[PDB]
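Everything on this sheet refers to the single structure shown next.
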Number of protein chains: 2
Amino acid sequence: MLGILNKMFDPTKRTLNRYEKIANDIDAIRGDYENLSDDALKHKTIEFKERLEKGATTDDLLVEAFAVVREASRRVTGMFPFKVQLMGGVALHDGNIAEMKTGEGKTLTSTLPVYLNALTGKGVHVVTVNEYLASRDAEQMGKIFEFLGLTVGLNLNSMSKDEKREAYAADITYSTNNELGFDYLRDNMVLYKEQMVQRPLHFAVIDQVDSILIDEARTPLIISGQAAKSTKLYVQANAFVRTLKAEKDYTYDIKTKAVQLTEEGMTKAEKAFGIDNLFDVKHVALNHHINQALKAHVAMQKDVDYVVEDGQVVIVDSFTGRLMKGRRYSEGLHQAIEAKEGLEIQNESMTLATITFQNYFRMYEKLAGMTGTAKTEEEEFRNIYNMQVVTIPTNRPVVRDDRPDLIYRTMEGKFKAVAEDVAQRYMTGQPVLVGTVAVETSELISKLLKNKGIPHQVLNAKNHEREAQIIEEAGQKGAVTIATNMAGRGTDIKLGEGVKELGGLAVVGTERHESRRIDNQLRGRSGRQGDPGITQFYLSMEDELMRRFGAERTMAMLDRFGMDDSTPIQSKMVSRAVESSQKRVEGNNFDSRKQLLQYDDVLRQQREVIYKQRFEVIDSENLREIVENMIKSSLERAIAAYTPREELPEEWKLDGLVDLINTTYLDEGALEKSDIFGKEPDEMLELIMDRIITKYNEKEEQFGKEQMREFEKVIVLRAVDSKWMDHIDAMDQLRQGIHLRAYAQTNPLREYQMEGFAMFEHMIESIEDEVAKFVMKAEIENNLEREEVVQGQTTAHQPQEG
Amino acid sequence: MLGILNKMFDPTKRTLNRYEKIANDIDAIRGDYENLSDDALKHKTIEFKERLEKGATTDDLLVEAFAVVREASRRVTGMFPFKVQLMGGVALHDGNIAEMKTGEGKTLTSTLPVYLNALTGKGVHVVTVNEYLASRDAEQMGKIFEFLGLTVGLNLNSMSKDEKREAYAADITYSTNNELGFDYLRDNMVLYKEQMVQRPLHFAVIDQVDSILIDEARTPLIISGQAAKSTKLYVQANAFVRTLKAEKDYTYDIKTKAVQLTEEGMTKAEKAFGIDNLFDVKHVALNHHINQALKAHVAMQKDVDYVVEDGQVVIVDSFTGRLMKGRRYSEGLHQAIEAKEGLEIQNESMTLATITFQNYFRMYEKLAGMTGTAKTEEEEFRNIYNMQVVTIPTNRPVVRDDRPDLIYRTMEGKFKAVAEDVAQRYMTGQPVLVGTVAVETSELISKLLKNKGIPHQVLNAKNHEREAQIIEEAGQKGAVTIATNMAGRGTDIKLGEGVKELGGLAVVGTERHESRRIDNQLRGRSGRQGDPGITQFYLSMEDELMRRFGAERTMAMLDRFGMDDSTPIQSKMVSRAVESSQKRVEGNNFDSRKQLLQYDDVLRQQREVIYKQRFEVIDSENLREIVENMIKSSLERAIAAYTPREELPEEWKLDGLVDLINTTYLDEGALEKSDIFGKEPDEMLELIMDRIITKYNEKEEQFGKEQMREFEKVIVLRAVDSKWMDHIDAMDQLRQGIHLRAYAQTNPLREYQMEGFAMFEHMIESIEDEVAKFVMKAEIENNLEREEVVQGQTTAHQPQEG
């Protein structure tokens, strides 16, 4: 765009001057492989690998790497990529959104960077919108990879707990946006390291970037499993404890705990009727379920800590004592009070793990994608994925008829014109693609021409193979196809035999979409490789989008000027209007996702903290450093809670502390006032620990030298997992709670952060506390297997919208 | 923080393990300079410079560079920096916020990175909050720089249109956050290249980063000058034109122009009474002022293009024909209609240039800052300045009494306790710093102890030197200082002779602030270098912050428990509450600034486009490539507007186009229908240009071979500037307009973007159009000097708040 306003195309100009050159270097060395045996070529792949760990960077081999591919494809598929293709390739390697007009060869272009990167067995994921496309792709573009001697694994949800590891092992993997996503999640529920399917996320290449990264990313991904019909044992806990109140179950107010060790009259009473002798196994199920109820009676008082109404037990802040915005007590204490207050114990289906697509594709060390429409939603990327959109030239200059919209006053009147258009287009033998927006509108224009005497076929998503198949012959002489919302993305329409002369593929848009791209993709279904074609979008004045944009004035002045009598009518101050209005829709959808990501952004600061810590455990040589560290961690909090800010120097309730450490870490009569009397908190913490460790040793010596590990791993998993799943649900709960009652000075997103982080902190401290206890007071029996933390059926799904 | 929740300190841990090591390498080579002549040392600075353009990177010389400085300071000031200091230095070089507890030696620490970076004469700005501090600093820490043989220039608004260039020339400059900001702006009003004071912004080092980058950055910086009392000639235009309607002033509807060339009966009529013969000089003032009025009558119709009310002439959209959100017609056409419609021609004081601090400090290739409090507003940085906050250790471990807040029921009751505290603190001879929040509160506690019989002194910002001076002796035995809001930032309080034993500096906070930092800075005024001290914040239940946080419940339960009888009272569920509430305030202020920056972010995409283009002109060898390019640019729009989308192939209103190009680019009878008849838009544009250039040549040949340049530069500046200032005001206007009437589907910030960019586009096209015309139809006379674009007085200022 010549003129002062040209400094905007500058950020991409120097980048296009580059890529165009790089592409010249590849075509410059097209001899080094032109006449060379398959063997040596195939061996070039290794010469490369060898050069890599020998100092060279992936970039250093780009020119050649590509060259070899460009060559290999001519052999495998008879296709020698065009400079543009080579250009798109480089872009993809640089980690950008390569926008190449729908009709070039992205599936091929992708081979270049996916290869140059895959040359280090670190993993390369090529993600597609659906399993079919992803399948087909892998097979066809695979031969190229296999030829250069590279393993290519496919990844579908139908593959086994064994197949998928292999598929992910290959140095080049094919999958869908969901599969890769859900796996990441299932990989963090794993009880045994080897159950993890994925490898560390390296480099991703997204085909149809818009669909996957934007559209399909409006809602989050999540796994969950209903809660057992066990609304039987919760009350039992309440009924049991409702008859224990005494100093036979020691309470606590400095640390607010209803511990249980020297409460033998209780730990024995707990055994009213169950496997009394055994602890470890069904004690983690009871204790963790009983204490939460015990604390519901002795610790949590009624109209002071929480409030009750004809709804659920609402919480109450200390300061302004205001009613919390839909929040519950974690670790499963909330529904323990519901038993206490009798109120209906609301049992639901809690969440297990979750992440936003936005956050997923940000994990891979490097990310990139290809499509023919990105500029539309260009700032979305740069902002959320720090990716730039580089628009790559077209193999051959475009000479297609992008006819201006034709506005109509009568809705059911325009269709008569559209239906007629296809009619004559057809009669001349020229092909036609009538794009619609809704099924109701596509079937209407369907029967609308049935009575017109024209053969046709609608596009249903019965299976993308079925759609794809139709599209194939969508450029032949009798062509008349009805595509709902672009039923075939990947499968490109090849002009029919003779169509070149009759004119081209006449694509006619029924209505107009909300975002320019969805119809820019349609409008682009013609003009492949300089092919001649005609696109025309018909637009009504009753079109739901007109009513959505508030174009009532324009609807008036149009009836005030006897216009509704002259069927067709073109106008700038209406088409340049329907676009500016679309931008507003595109600007809102972006605000949404940006609003969505920010909330998840809180979880993603939490997930990693638990995931790295969970994985670290799942896969570890020695686990004592972990477990111990957590203990000393739970001990500081304990000691510290008994030594507030100079409240009576050596006159703290020391005699009490000893009673806590004894019946929580050591044994009924271990620590003595004397052992603490006089030393500062620093010394104390160290001292109390020295006996915790010297005691911890007896465990490795007594019950097992290495059987200990398997003993630790189970309690740290049945803990970390038990709580986490609970917390993840609490977050995916209060997020919607706050949305309502919220007239606080700050904004809701902030409170989420605020209160959220606090919650996250209570769980961590809880995780530690529980861990520190069992590793000590829990003696091993027979069954020493890491036990799951959720009953049977667990589902994988992504919300439709909301 | 030992425990599972330790993975949060990991991002900074590996970074601190590093810097701590780097510091060891410097102290490792402390011999290479320990016993070495001043000459060789001073020469080391050059050995370095020599190594740089010889391949070495700034980092490569870090260890040594620092070493030399560490050494040089021991010589200059007798101070040999501590490892921590060396550590802070590295941080600052890496482009981070070095948070070093208030009391270390940042002003010294800064020397290290400011030196290592300044070793390439690219410029290094060390910005301070006020001119004094910035002054003092430069002098004292300058000796170190001068010693190593480096020029240090100071920068105050009191320096001349010549002094400041020098000051900026030095390889290490000292200034204030405003000076540097305002200069950048004045540097883009410059008519003659050499009037620019600054050099390309290289590396900045901000002392008191919070103050400058955050606080002082809540409001934007801006320059503006009232409009002439010339509400006399606007109406004259209206009165003049109101008697011309005819085909003697050719109108246009395809391009909507009221051009003037072949309108001799008009260009002569224009000369009713003024320097008739002369054009160029007062014609740019008239024509640009007359046509806007002429177009107000012939082109802009009344109740269709714009609406009129008892207010200003509101605009009206084409589509929904809704009332624009406070917008005006740029280039000065808006108030031309006010003449036409008689409505009061609202004359104000328009803006000239403007930028947000946020956007300023982002320009420097690298940025960094130092302070003793950053973690508080930590995410602010990482988010807006992509800077990390690295908390640097303390030279010596801190052993100071951070006593817990003391809540009081009676407001005027707590002061009696506070006033008494200082009283006994004083009587023992120990020093005391009573920090307040408002002047009214500081003077109260002032007279409150006057009647108590205690000597003291309040802190007024009469001049930071006066404040600083007081602070100096604020650690002596009779010390009793009243600081409003930290009257002395830089000047640190050195413990008095003997105070070490009496205890230390007892800092007592009157009230509590909104953001924890402002009082974390206060609380930090003690404990310098492990010094012993006591800090105590007194807090009332009537404290304006309590009322601001909504702590009424807590106010109740406190009177419902006979507490208001026991004067002092400490509590967690109140102090840990006043903090969480403060975070909410800090989270809002951030949202504000983030909201502010985003709006400016639109301008900063516009400023650079005009600034680079303006500077490019201001400083150029040949200007024909520019001017021509703009012409061909204004020509495409012209030709194009006459050749719409296939509207009658060769049957465009061709005969009309010729009439346009003739009386707008060439001459009354130049272009012919024949010359265009048959060729496509591509050919036409090229053809029409070929005569525009071959004609353009006659200008260089006729009036001047190089006098042309000075002819171009004036019209391109009196254009680009005239419009820009107008546009910048329009933006700084409609921003507030939209804020009200706005129930559109999209959010206001979006509309700003939307409509803004559109406006920006009309100005650019206008800039070009005007330029293209004058370069042709304007003949040179005598005065060929670049003329200013604003009358006299122009002010520099930053809004208090809003």
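Heads up, header says this was done by X-ray crystallography, 3.4 Å.
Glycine is no exception: its Cβ is also placed from the backbone N, Cα and C atoms.
Going by Swiss-Prot, these are the annotated features:
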BINDING   A:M79, A:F80, A:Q85, A:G103, A:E104, A:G105, A:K106, A:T107, A:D492  ATP binding site
MUTAGEN   A:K101 to N  Can restore growth of E.coli secA mutants
MUTAGEN   A:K106 to N  Loss of activity. Cannot complement E.coli secA mutants
MUTAGEN   A:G587 to C  Forms position 587-750 dimers upon oxidation in vitro; when associated with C-750. Does not form position 587-587 dimers (homodimers)
MUTAGEN   A:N588 to C  Forms position 588-588 dimers upon oxidation in vitro (homodimers)
MUTAGEN   A:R750 to C  Forms position 587-750 dimers upon oxidation in vitro; when associated with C-587. Also forms position 750-750 dimers (homodimers)
Item to complete: Quick one: of the recorded positions A:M79, A:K101, A:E104, A:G587, A:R750, which have a CB under 8 A from chain B's CB atoms?
Response: A:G587, A:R750
Discussion item. So the record assigns A:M79, A:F80, A:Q85, A:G103, A:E104, A:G105, A:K106, A:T107, A:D492 to ATP. If I measure every Cα pair among those residues, what is the longest distance in angstrom, as a whole number?
Written reply: 18
Worksheet item: Which of A:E104, A:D492 (the binding-site residues) has the most other Cβ atoms within 10 Å?
Response: A:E104
Discussion item. Neighbour count first, Cβ atoms within 10 Å, every protein chain included; then name which of A:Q85, A:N588 tops the list of recorded positions.
Written reply: A:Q85
Practice prompt. Check each residue in the chain of A:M79 (ATP binding site) that is at least six apart in sequence and keep those whose C-beta is under 8 Å from its C-beta; list them in sequence order.
Written response: A:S73, A:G105, A:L108
Worksheet, complete the sentence: Long-range Cβ list for A:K106 (mutagenesis position), cut-off under 8 Å, min separation 6+ in sequence, same chain only, gives A:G88, A:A98, A:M100, A:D207, A:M370, A:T371, A:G372
Worksheet item: Which one is it: of the recorded positions A:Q85, A:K101, A:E104, A:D492, whose Cα lies the shortest distance from the Cα of A:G587 (mutagenesis position)?
Response: A:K101
Worksheet item: Reported as an integer number of Å, what is the Cα distance between A:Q85 (ATP binding site) and A:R750 (mutagenesis position)?
Response: 46
Worksheet item: Which one is closest to A:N588 (mutagenesis position) in space, judged by CA to CA distance, out of the recorded positions A:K101, A:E104, A:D492, A:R750?
Response: A:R750
Worksheet item: C-alpha of A:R750 (mutagenesis position) to C-alpha of A:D492 (ATP binding site): distance in Å?
Response: 47
Worksheet item: Within 10 Å of the Cβ of A:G587 (mutagenesis position), how many other Cβ atoms can be counted across all chains shown?
Response: 20
Practice prompt. Fill in the CA-CA distance, A:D492 (ATP binding site) to A:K101 (mutagenesis position), as an integer in Å.
Written response: 11
Fill in: Chain-internal residues, separated by at least six, CB under 8 A from A:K101 (mutagenesis position)
A:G372, A:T394, A:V398, A:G524, A:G527
